[PDB]
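Engineer: Pasting a structure below so you can have a look.
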Amino acid sequence: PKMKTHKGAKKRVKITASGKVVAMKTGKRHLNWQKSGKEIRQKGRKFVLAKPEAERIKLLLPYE
Amino acid sequence: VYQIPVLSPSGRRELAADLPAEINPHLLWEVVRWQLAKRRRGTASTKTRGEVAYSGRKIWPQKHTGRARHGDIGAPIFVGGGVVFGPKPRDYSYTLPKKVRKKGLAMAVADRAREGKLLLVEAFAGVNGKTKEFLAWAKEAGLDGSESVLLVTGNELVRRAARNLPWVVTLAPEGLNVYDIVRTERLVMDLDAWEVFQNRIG
Amino acid sequence: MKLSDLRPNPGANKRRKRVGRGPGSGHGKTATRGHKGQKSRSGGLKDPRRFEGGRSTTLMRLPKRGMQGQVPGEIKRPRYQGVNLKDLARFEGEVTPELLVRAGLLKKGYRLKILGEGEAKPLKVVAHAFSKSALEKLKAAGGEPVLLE
Amino acid sequence: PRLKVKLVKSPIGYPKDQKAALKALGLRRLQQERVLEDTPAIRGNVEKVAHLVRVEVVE
RNA sequence: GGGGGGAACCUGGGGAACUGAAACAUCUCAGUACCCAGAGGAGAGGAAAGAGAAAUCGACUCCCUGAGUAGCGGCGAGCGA
RNA sequence: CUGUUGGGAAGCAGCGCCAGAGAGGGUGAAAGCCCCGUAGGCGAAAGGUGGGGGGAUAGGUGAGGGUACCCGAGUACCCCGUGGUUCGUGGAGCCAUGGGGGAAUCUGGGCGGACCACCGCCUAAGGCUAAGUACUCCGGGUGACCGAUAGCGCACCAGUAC
RNA sequence: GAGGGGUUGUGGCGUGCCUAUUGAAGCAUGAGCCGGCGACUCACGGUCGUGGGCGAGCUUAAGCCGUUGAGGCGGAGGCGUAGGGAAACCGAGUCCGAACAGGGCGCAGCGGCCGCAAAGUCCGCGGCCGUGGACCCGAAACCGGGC
RNA sequence: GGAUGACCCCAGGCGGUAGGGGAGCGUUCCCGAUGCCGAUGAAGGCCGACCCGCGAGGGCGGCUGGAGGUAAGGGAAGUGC
RNA sequence: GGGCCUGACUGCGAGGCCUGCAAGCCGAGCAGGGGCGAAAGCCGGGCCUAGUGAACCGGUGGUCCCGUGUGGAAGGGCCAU
Ligand SMILES: [Mg+2]
Ligand SMILES: [Mg+2]
Ligand SMILES: [Mg+2]
Ligand SMILES: [Mg+2]
Ligand SMILES: [Mg+2]
Ligand SMILES: [Mg+2]
Ligand SMILES: [Mg+2]
Ligand SMILES: [Mg+2]
Ligand SMILES: [Mg+2]
Ligand SMILES: [Mg+2]
Ligand SMILES: [Mg+2]
Ligand SMILES: [Mg+2]
Ligand SMILES: [Mg+2]
Ligand SMILES: [Mg+2]
Ligand SMILES: [Mg+2]
Ligand SMILES: [Mg+2]
Ligand SMILES: [Mg+2]
Ligand SMILES: [Mg+2]
Ligand SMILES: [Mg+2]
Ligand SMILES: [Mg+2]
Ligand SMILES: [Mg+2]
Ligand SMILES: [Mg+2]
Ligand SMILES: [Mg+2]
Ligand SMILES: [Mg+2]
Ligand SMILES: [Mg+2]
Ligand SMILES: [Mg+2]
Ligand SMILES: [Mg+2]
Ligand SMILES: [Mg+2]
Ligand SMILES: [Mg+2]
Ligand SMILES: [Mg+2]
Ligand SMILES: [Mg+2]
Ligand SMILES: [Mg+2]
Ligand SMILES: [Mg+2]
Ligand SMILES: [Mg+2]
Ligand SMILES: [Mg+2]
Ligand SMILES: [Mg+2]
Ligand SMILES: [Mg+2]
Ligand SMILES: [Mg+2]
Ligand SMILES: [Mg+2]
Ligand SMILES: [Mg+2]
Ligand SMILES: [Mg+2]
Ligand SMILES: [Mg+2]
Ligand SMILES: [Mg+2]
Ligand SMILES: [Mg+2]
Ligand SMILES: [Mg+2]
Ligand SMILES: [Mg+2]
Ligand SMILES: [Mg+2]
Ligand SMILES: [Mg+2]
Ligand SMILES: [Mg+2]
Ligand SMILES: [Mg+2]
Ligand SMILES: [Mg+2]
Ligand SMILES: [Mg+2]
Ligand SMILES: [Mg+2]
Ligand SMILES: [Mg+2]
Ligand SMILES: [Mg+2]
Ligand SMILES: [Mg+2]
Ligand SMILES: [Mg+2]
Ligand SMILES: [Mg+2]
Ligand SMILES: [Mg+2]
Ligand SMILES: [Mg+2]
Ligand SMILES: [Mg+2]
Ligand SMILES: [Mg+2]
Ligand SMILES: [Mg+2]
Ligand SMILES: [Mg+2]
Ligand SMILES: [Mg+2]
Ligand SMILES: [Mg+2]
Ligand SMILES: [Mg+2]
Ligand SMILES: [Mg+2]
Ligand SMILES: [Mg+2]
Ligand SMILES: [Mg+2]
Ligand SMILES: [Mg+2]
Ligand SMILES: [Mg+2]
Ligand SMILES: [Mg+2]
Ligand SMILES: [Mg+2]
Ligand SMILES: [Mg+2]
Ligand SMILES: [Mg+2]
Ligand SMILES: [Mg+2]
Ligand SMILES: [Mg+2]
Ligand SMILES: [Mg+2]
Ligand SMILES: [Mg+2]
Ligand SMILES: [Mg+2]
Ligand SMILES: [Mg+2]
Ligand SMILES: [Mg+2]
Ligand SMILES: [Mg+2]
Ligand SMILES: [Mg+2]
Ligand SMILES: [Mg+2]
Ligand SMILES: [Mg+2]
Ligand SMILES: [Mg+2]
Ligand SMILES: [Mg+2]
Ligand SMILES: [Mg+2]
Ligand SMILES: [Mg+2]
Ligand SMILES: [Mg+2]
Ligand SMILES: [Mg+2]
Ligand SMILES: [Mg+2]
Ligand SMILES: [Mg+2]
Ligand SMILES: [Mg+2]
Ligand SMILES: [Mg+2]
Ligand SMILES: [Mg+2]
Ligand SMILES: [Mg+2]
Ligand SMILES: [Mg+2]
Ligand SMILES: [Mg+2]
Ligand SMILES: [Mg+2]
Ligand SMILES: [Mg+2]
Ligand SMILES: [Mg+2]
Ligand SMILES: [Mg+2]
Ligand SMILES: [Mg+2]
Ligand SMILES: [Mg+2]
Ligand SMILES: [Mg+2]
Ligand SMILES: [Mg+2]
Ligand SMILES: [Mg+2]
Ligand SMILES: [Mg+2]
Ligand SMILES: [Mg+2]
Ligand SMILES: [Mg+2]
Ligand SMILES: [Mg+2]
Ligand SMILES: [Mg+2]
Ligand SMILES: [Mg+2]
Ligand SMILES: [Mg+2]
Ligand SMILES: [Mg+2]
Ligand SMILES: [Mg+2]
Ligand SMILES: [Mg+2]
Ligand SMILES: [Mg+2]
Ligand SMILES: [Mg+2]
Ligand SMILES: [Mg+2]
Ligand SMILES: [Mg+2]
Ligand SMILES: [Mg+2]
Ligand SMILES: [Mg+2]
Ligand SMILES: [Mg+2]
Ligand SMILES: [Mg+2]
Ligand SMILES: [Mg+2]
Ligand SMILES: [Mg+2]
Ligand SMILES: [Mg+2]
Ligand SMILES: [Mg+2]
Ligand SMILES: [Mg+2]
Ligand SMILES: [Mg+2]
Ligand SMILES: [Mg+2]
Ligand SMILES: [Mg+2]
Ligand SMILES: [Mg+2]
Ligand SMILES: [Mg+2]
Ligand SMILES: [Mg+2]
Ligand SMILES: [Mg+2]
Ligand SMILES: [Mg+2]
Ligand SMILES: [Mg+2]
Ligand SMILES: [Mg+2]
Ligand SMILES: [Mg+2]
Ligand SMILES: [Mg+2]
Ligand SMILES: [Mg+2]
Ligand SMILES: [Mg+2]
Ligand SMILES: [Mg+2]
Ligand SMILES: [Mg+2]
Ligand SMILES: [Mg+2]
Ligand SMILES: [Mg+2]
Ligand SMILES: [Mg+2]
Ligand SMILES: [Mg+2]
Ligand SMILES: [Mg+2]
Ligand SMILES: [Mg+2]
Ligand SMILES: [Mg+2]
Ligand SMILES: [Mg+2]
Ligand SMILES: [Mg+2]
Ligand SMILES: [Mg+2]
Ligand SMILES: [Mg+2]
Ligand SMILES: [Mg+2]
Ligand SMILES: [Mg+2]
Ligand SMILES: [Mg+2]
Ligand SMILES: [Mg+2]
Ligand SMILES: [Mg+2]
Ligand SMILES: [Mg+2]
Ligand SMILES: [Mg+2]
Ligand SMILES: [Mg+2]
Ligand SMILES: [Mg+2]
Ligand SMILES: [Mg+2]
Ligand SMILES: [Mg+2]
Ligand SMILES: [Mg+2]
Ligand SMILES: [Mg+2]
Ligand SMILES: [Mg+2]
Ligand SMILES: [Mg+2]
Ligand SMILES: [Mg+2]
Ligand SMILES: [Mg+2]
Ligand SMILES: [Mg+2]
Ligand SMILES: [Mg+2]
Ligand SMILES: [Mg+2]
Ligand SMILES: [Mg+2]
Ligand SMILES: [Mg+2]
Ligand SMILES: [Mg+2]
Ligand SMILES: [Mg+2]
Ligand SMILES: [Mg+2]
Ligand SMILES: [Mg+2]
Ligand SMILES: [Mg+2]
Ligand SMILES: [Mg+2]
Ligand SMILES: [Mg+2]
Ligand SMILES: [Mg+2]
Ligand SMILES: [Mg+2]
Ligand SMILES: [Mg+2]
Ligand SMILES: [Mg+2]
Ligand SMILES: [Mg+2]
Ligand SMILES: [Mg+2]
Ligand SMILES: [Mg+2]
Ligand SMILES: [Mg+2]
Ligand SMILES: [Mg+2]
Ligand SMILES: [Mg+2]
Ligand SMILES: [Mg+2]
Ligand SMILES: [Mg+2]
Ligand SMILES: [Mg+2]
Ligand SMILES: [Mg+2]
Ligand SMILES: [Mg+2]
Ligand SMILES: [Mg+2]
Ligand SMILES: [Mg+2]
Ligand SMILES: [Mg+2]
Ligand SMILES: [Mg+2]
Ligand SMILES: [Mg+2]
Ligand SMILES: [Mg+2]
Ligand SMILES: [Mg+2]
Ligand SMILES: [Mg+2]
Ligand SMILES: [Mg+2]
Ligand SMILES: [Mg+2]
Ligand SMILES: [Mg+2]
Ligand SMILES: [Mg+2]
Ligand SMILES: [Mg+2]
Ligand SMILES: [Mg+2]
Ligand SMILES: [Mg+2]
Ligand SMILES: [Mg+2]
Ligand SMILES: [Mg+2]
Ligand SMILES: [Mg+2]
Ligand SMILES: [Mg+2]
Ligand SMILES: [Mg+2]
Ligand SMILES: [Mg+2]
Ligand SMILES: [Mg+2]
Ligand SMILES: [Mg+2]
Ligand SMILES: [Mg+2]
Ligand SMILES: [Mg+2]
Ligand SMILES: [Mg+2]
Ligand SMILES: [Mg+2]
Ligand SMILES: [Mg+2]
Ligand SMILES: [Mg+2]
Ligand SMILES: [Mg+2]
Ligand SMILES: [Mg+2]
Ligand SMILES: [Mg+2]
Ligand SMILES: [Mg+2]
Ligand SMILES: [Mg+2]
Ligand SMILES: [Mg+2]
Ligand SMILES: [Mg+2]
Ligand SMILES: [Mg+2]
């Protein structure tokens, strides 16, 4: 039958207009007291996933 | 525009018609394929090793008999076991694009037109039901049976009269199709059917 | 054109790849699966789009973000699909969401909003909303905006 | 469509109200060229001084 | 009047495990297999103490779509209106 | 129909003919016109069916004003324990109910996802109802379905022998 | 019947097949021999490539009608035509921000109106992926109901 | 070169497991076929030192066999041990 | 060693190092508002290289973004921890 959307991907990622994959930086969920503002600030921005990993998650998202 | 010869009691007529200029053999093939594919019955079937009559008992122990290990005798490695990837019932039909089958229809009629083998008839003089009547008409109309003919006309009495001839196929214009056009060597049509064909390709 | 003339164009109907059928073919014995391991097996291999040999997956180490929602589900709200001025140039006189949906530009059940890529034609256009540049371009080219609800 | 309007014939000797049209259209110099909308208002001025103006439709 | 039978099909009362989660317990398989009771040529359902946002619709059943959407989920595998 | 070759003609030749019938199977080989059939037509005393057509019957039927009599009880409702739903305790409503408590009859009650207000929707605790849907033991029709290790386990005295 | 066929005395050379392996003639696996059966498929969805139709559009589904190896109707809906943001929201932009800052993610054919081409989309075909038993055969076991 | 496989000349490459690509052969079935081959002998079988093809294979001939087989071109798969 | 101080900043970040991924590292410069210095300038912790832990689930302080007919609320989101 028809493929099912991976809801973990859907809730963690977004396909852009040209088909890149974008996610939030990891590593600021906790343990943040001794992290510089430089770390907390740069980890608040999205980033583009490496291509091999991006093409995988994109197949998990077939009706976006 | 092509110039299609017309047949009348009032004389040998001619009439311009707007069949397409360039004919696409691959396109015609796609309509005939799709015609002959969606009519398939799809009734070929076989029995999976689970659809077979034997029981799922292990025919002998896994080890220490000195024979190969087997499970049940429904396995396809056994004579009389199931068949691995046999036909199951299938629907071979598919929605060939409407625009494509419309194009092919006009295209296939144009090929007969571009050949000289498209005749348009006003009516059918004496033929009111009998084969001998239509045959006689065919002799006046230049149809001697040396070539196969697709008769397209809404007149049923004419259709029944011709249909048993071995060289004539019989259609109501709602049944105009490219496979039957290509099967045949000539194409013969009512001006009533011709109008219908002209509407369906518009 | 006889039945025997109907052939597909070159390349229209390529033949299949039939493996496990002898040495000459290039595909005998192992049927291009190589030797042993998972994946050579019937059914083999977990789904390679996700699984990574047991370690935490590339997807699952990324953080979630945003509103996923909750039962009883989506909150029904007015929805806007925007249509550009360039898409309107084909029309004459008056433009309406009705006419816009039949053209193929606007999707049903979506409130209209005019956007400003392209130029504005003098058209009385009835839309649920306009961008700033849509109003200005329109009401400066003889256009006649009509906000509604 | 817009209006590429070029002033190609001196207004000198023509009625004052035609010279006003040029001021409405912004044509203040010979060979000077302004692109405007096709508004029926703007069009009529361009039509008034049609004999002094080269006009190309744009867009 | 009942009793018993009938290949599949139907409703109700009970109801697993292998398996999947590359371990496993919630979860999955699955209200499936099976057992039982009842019904028939079908059975269930059915004439709003409904839907749910339309100032709207108008019994129920069945198909297409909605939609792998909304959501549910050791927010895992998956499940899924 | 005749000739012809041949064990045999339906083959080959000659001259015809039918067709609303040139689907198919037979016949000594390959037959439209020999046979069985095919197109197109007809057919029930008896049993069954009859959802179509007709006829009976049951049944169906106003307006204001007054009155406040009635409108389904261990029920609604709340709490405890669960199930159903996409909903795994979740902000958890809704539907159902094993335990406890326990109403009202319209100015009554349930619902619109905790709850409250406003605004709407509906009228629980009685019952029945064709059709559209499912299935194939049974009959028939048809296969780019099998052709005896295939196709049903069984083409054959098979759920048999063993 | 100036060539060929059968046979083989002598001379030269010469470590079966398959499988598994770093390495097998291997004293590692399988096979007595013959004949027959025997393993990469199908559905749906995806993703690339390909043959055509149409092209800012493309396409129908269930059904309905027609045929009885006839084809047509049906636009509900789906994909595309705009993205950015958790969202409200804005929009060729948008989000972060105090910013007109900086950045992330986005935004624009070939030849003479005419012709070809093309976004996209539909169908066919092919490779591959997902769900299914999913290339075939094989457990020891687990459970249910019965004997 | 001649002009798009029209064929010719000249030059270079051409060991190969896993594996990628390409081009073909053959099998069953369908269209082609109300046709065509067929008792002056179908398919299948048995030979052949003959012809074609690199090969898979395809012809042709002789015997057997005694009723089927099926082209050029395409289509589909229970397709090669 | 001493004086004054809190840049152990907020909003970003050209460009690189490293690297399968995900991480890790260095970073000029612009803006806000500051510290020190007459000033040139320096300052986004510590001579440097160890002192660390992805996601999921939840806590707390903000934000006032969503709020299941409507206004609120319940509950989420976003920022920080
Ligand atoms: Mg499913
Ligand atoms: Mg998740
Ligand atoms: Mg996102
Ligand atoms: Mg964490
Ligand atoms: Mg946080
Ligand atoms: Mg900490
Ligand atoms: Mg800090
Ligand atoms: Mg530190
Ligand atoms: Mg810092
Ligand atoms: Mg950092
Ligand atoms: Mg920040
Ligand atoms: Mg690669
Ligand atoms: Mg995808
Ligand atoms: Mg995908
Ligand atoms: Mg979609
Ligand atoms: Mg079968
Ligand atoms: Mg079978
Ligand atoms: Mg089975
Ligand atoms: Mg079995
Ligand atoms: Mg069985
Ligand atoms: Mg049995
Ligand atoms: Mg069994
Ligand atoms: Mg058993
Ligand atoms: Mg068993
Ligand atoms: Mg053993
Ligand atoms: Mg032995
Ligand atoms: Mg054995
Ligand atoms: Mg044996
Ligand atoms: Mg055994
Ligand atoms: Mg077995
Ligand atoms: Mg046995
Ligand atoms: Mg079995
Ligand atoms: Mg069998
Ligand atoms: Mg199988
Ligand atoms: Mg099998
Ligand atoms: Mg297919
Ligand atoms: Mg014919
Ligand atoms: Mg005929
Ligand atoms: Mg006929
Ligand atoms: Mg015919
Ligand atoms: Mg007919
Ligand atoms: Mg017909
Ligand atoms: Mg022809
Ligand atoms: Mg190939
Ligand atoms: Mg194929
Ligand atoms: Mg294949
Ligand atoms: Mg081979
Ligand atoms: Mg070989
Ligand atoms: Mg290959
Ligand atoms: Mg190889
Ligand atoms: Mg081998
Ligand atoms: Mg291989
Ligand atoms: Mg491979
Ligand atoms: Mg492999
Ligand atoms: Mg492979
Ligand atoms: Mg292998
Ligand atoms: Mg190996
Ligand atoms: Mg290997
Ligand atoms: Mg192997
Ligand atoms: Mg290995
Ligand atoms: Mg391996
Ligand atoms: Mg292995
Ligand atoms: Mg391997
Ligand atoms: Mg593989
Ligand atoms: Mg691999
Ligand atoms: Mg293998
Ligand atoms: Mg298996
Ligand atoms: Mg699997
Ligand atoms: Mg496996
Ligand atoms: Mg681990
Ligand atoms: Mg959402
Ligand atoms: Mg002048
Ligand atoms: Mg003057
Ligand atoms: Mg003058
Ligand atoms: Mg004047
Ligand atoms: Mg009993
Ligand atoms: Mg019973
Ligand atoms: Mg039940
Ligand atoms: Mg049950
Ligand atoms: Mg139990
Ligand atoms: Mg279990
Ligand atoms: Mg278990
Ligand atoms: Mg497991
Ligand atoms: Mg496992
Ligand atoms: Mg285990
Ligand atoms: Mg388990
Ligand atoms: Mg469980
Ligand atoms: Mg299962
Ligand atoms: Mg399973
Ligand atoms: Mg379950
Ligand atoms: Mg059940
Ligand atoms: Mg069952
Ligand atoms: Mg019925
Ligand atoms: Mg009923
Ligand atoms: Mg009632
Ligand atoms: Mg009621
Ligand atoms: Mg009502
Ligand atoms: Mg309803
Ligand atoms: Mg109403
Ligand atoms: Mg009704
Ligand atoms: Mg549905
Ligand atoms: Mg949708
Ligand atoms: Mg669930
Ligand atoms: Mg699940
Ligand atoms: Mg569930
Ligand atoms: Mg479930
Ligand atoms: Mg439901
Ligand atoms: Mg004789
Ligand atoms: Mg005779
Ligand atoms: Mg003969
Ligand atoms: Mg004769
Ligand atoms: Mg017939
Ligand atoms: Mg027949
Ligand atoms: Mg016949
Ligand atoms: Mg016959
Ligand atoms: Mg004959
Ligand atoms: Mg015959
Ligand atoms: Mg006959
Ligand atoms: Mg009849
Ligand atoms: Mg009859
Ligand atoms: Mg009758
Ligand atoms: Mg009646
Ligand atoms: Mg009534
Ligand atoms: Mg009354
Ligand atoms: Mg009541
Ligand atoms: Mg009651
Ligand atoms: Mg009571
Ligand atoms: Mg308790
Ligand atoms: Mg409760
Ligand atoms: Mg619950
Ligand atoms: Mg549930
Ligand atoms: Mg539950
Ligand atoms: Mg709940
Ligand atoms: Mg209770
Ligand atoms: Mg009262
Ligand atoms: Mg009330
Ligand atoms: Mg009340
Ligand atoms: Mg209630
Ligand atoms: Mg309640
Ligand atoms: Mg309530
Ligand atoms: Mg409600
Ligand atoms: Mg509410
Ligand atoms: Mg209601
Ligand atoms: Mg009730
Ligand atoms: Mg009933
Ligand atoms: Mg019914
Ligand atoms: Mg039958
Ligand atoms: Mg029968
Ligand atoms: Mg036999
Ligand atoms: Mg048998
Ligand atoms: Mg035999
Ligand atoms: Mg067989
Ligand atoms: Mg039977
Ligand atoms: Mg039988
Ligand atoms: Mg047998
Ligand atoms: Mg037998
Ligand atoms: Mg017996
Ligand atoms: Mg010799
Ligand atoms: Mg010799
Ligand atoms: Mg000797
Ligand atoms: Mg020797
Ligand atoms: Mg030697
Ligand atoms: Mg040796
Ligand atoms: Mg070998
Ligand atoms: Mg080994
Ligand atoms: Mg070894
Ligand atoms: Mg050995
Ligand atoms: Mg040995
Ligand atoms: Mg040895
Ligand atoms: Mg050994
Ligand atoms: Mg070994
Ligand atoms: Mg071996
Ligand atoms: Mg032996
Ligand atoms: Mg043996
Ligand atoms: Mg032997
Ligand atoms: Mg053998
Ligand atoms: Mg494959
Ligand atoms: Mg299959
Ligand atoms: Mg697909
Ligand atoms: Mg594909
Ligand atoms: Mg494609
Ligand atoms: Mg098309
Ligand atoms: Mg269309
Ligand atoms: Mg017919
Ligand atoms: Mg978004
Ligand atoms: Mg920007
Ligand atoms: Mg801001
Ligand atoms: Mg900016
Ligand atoms: Mg940019
Ligand atoms: Mg084109
Ligand atoms: Mg295309
Ligand atoms: Mg793939
Ligand atoms: Mg299995
Ligand atoms: Mg399966
Ligand atoms: Mg597969
Ligand atoms: Mg167990
Ligand atoms: Mg156990
Ligand atoms: Mg045990
Ligand atoms: Mg046990
Ligand atoms: Mg037991
Ligand atoms: Mg037991
Ligand atoms: Mg050479
Ligand atoms: Mg070279
Ligand atoms: Mg090589
Ligand atoms: Mg067949
Ligand atoms: Mg035939
Ligand atoms: Mg002959
Ligand atoms: Mg054969
Ligand atoms: Mg032979
Ligand atoms: Mg040969
Ligand atoms: Mg001979
Ligand atoms: Mg022979
Ligand atoms: Mg015969
Ligand atoms: Mg024959
Ligand atoms: Mg043959
Ligand atoms: Mg053939
Ligand atoms: Mg061929
Ligand atoms: Mg296929
Ligand atoms: Mg096979
Ligand atoms: Mg092949
Ligand atoms: Mg072979
Ligand atoms: Mg100090
Ligand atoms: Mg100070
Ligand atoms: Mg960088
Ligand atoms: Mg990196
Ligand atoms: Mg570090
Ligand atoms: Mg500063
Ligand atoms: Mg300063
Ligand atoms: Mg100072
Ligand atoms: Mg300074
Ligand atoms: Mg700095
Ligand atoms: Mg987890
Ligand atoms: Mg959270
Ligand atoms: Mg707070
Ligand atoms: Mg609310
Ligand atoms: Mg608010
Ligand atoms: Mg309020
Ligand atoms: Mg509000
Ligand atoms: Mg809040
Ligand atoms: Mg919050
Ligand atoms: Mg919160």
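Residues 6-207, in that order, are what chain B shows, numbered as in Swiss-Prot.
Heads up, header says this was done by X-ray crystallography, 2.6 Å.
From the backbone N, Cα and C atoms, a Cβ is placed for every residue, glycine too.
Pulled the feature table from Swiss-Prot, pasting it below:
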{"type": "MUTAGEN", "residues": "B:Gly55 to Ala", "note": "Increases Ptase activity of hybrid ribosomes to a value greater than that of pure E.coli ribosomes. Increases binding of a tRNA analog to the P site"}
{"type": "MUTAGEN", "residues": "B:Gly55 to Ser", "note": "No effect on Ptase activity of hybrid ribosomes. No change in binding of a tRNA analog to the A or P site"}
{"type": "MUTAGEN", "residues": "B:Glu56 to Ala", "note": "Further decreases Ptase activity in E.coli hybrid ribosomes. Significantly decreases binding of a tRNA analog to the A or P site"}
{"type": "MUTAGEN", "residues": "B:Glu56 to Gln", "note": "Restores Ptase activity of hybrid ribosomes to that of pure E.coli ribosomes. Significantly increases binding of a tRNA analog to the P site"}
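Explain the structural surroundings of these features, please.
Structural biologist: In three-state terms derived from DSSP, B:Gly55 (mutagenesis position) belongs to neither a helical nor a strand segment and is classed as coil.
Annotation for B:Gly55 (mutagenesis position): spatial neighbours B:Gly79, B:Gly87, criterion Cβ-Cβ under 8 Å with sequence separation of six or more.
Annotation for B:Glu56 (mutagenesis position): spatial neighbours B:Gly87, criterion Cβ-Cβ under 8 Å with sequence separation of six or more.
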